[PDB]
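**Student:** Below is the structure I would like to discuss, written out as C-alpha cells.
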Amino acid sequence: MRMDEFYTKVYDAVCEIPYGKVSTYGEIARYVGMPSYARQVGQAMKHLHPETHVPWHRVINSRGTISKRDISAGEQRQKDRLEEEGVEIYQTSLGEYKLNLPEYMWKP
DNA sequence: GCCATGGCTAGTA
DNA sequence: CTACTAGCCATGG
C-alpha cells in the first residue's frame with residue numbers, strides 16, 4: 001500500500017464520521033487495514049490544509065482526550081469545532097480536554 | 001545508514 | 001485518576 005493510498009483511505013474514512021460524533025487515530029488505522037499506522041493517521045490529519053472539508057476535528061486519542069501538538073492552535077480549534085457540534089467537553093485539571101468516549105465514539 | 005520528530009497506544013506502575 | 005515505557009513508523013535533515 002502506497003502512502004498516498006493510505007492518506008486517501010484515512011481521509012475517506014474520517015469523512016464517514018457522522019456530525020457530532022468522534023473516532024480515534026487507532027480506530028481509523030485499524031479501520032483501513034493498517035492497525036499499526038495509528039501515528040500516521042495523526043500525520044495525515046496534520047498534513048491537511050485549513051480549508052479542507054475533512055472533519056479532522058472528529059478524531060481524538062484513545063483516552064478520549066484531545067491530543068497536544070506542536071501547533072497549539074489546533075488543539076484549541078478542535079475543542080471549539082467539537083463544541084459547535086454539540087459535544088460536551090470538560091477540562092481536566094492540568095488542563096487537558098476530555099470527553100465521554102463511549103458515548104460519542106463512532107461505530108460503523 | 002543514523003538521528004530527531006511527531007495530533008499514537010497498550011501495558012505497566 | 002496521573003506517568004511512564006516499549007513498540008511503533010513515516011518523515012526528513
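All residue numbers here begin at 1 and follow the chain in the order shown.
How was it done? The header gives X-ray crystallography, 2.8 Å.
For all residues, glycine too, the Cβ spot is worked out from N, Cα and C.
So Swiss-Prot lists the following for this protein:
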| type | residues | note |
| --- | --- | --- |
| MUTAGEN | A:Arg69 to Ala or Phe | Reduces discrimination of modified bases 10-100-fold and increases sensitivity toward alkylating agents |
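Help me picture these features in the structure, burial and contacts included.
**Tutor:** Under the DSSP three-state reduction, A:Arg69 (mutagenesis position) is assigned to coil, being neither helix nor strand.
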**Student:** Suppose we draw a 10 Å sphere around the Cβ of A:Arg69 (mutagenesis position). How many other Cβ atoms does it contain, all chains included?
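**Tutor:** Summing over all protein chains shown, A:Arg69 (mutagenesis position) has 13 other Cβ atoms within 10 Å.
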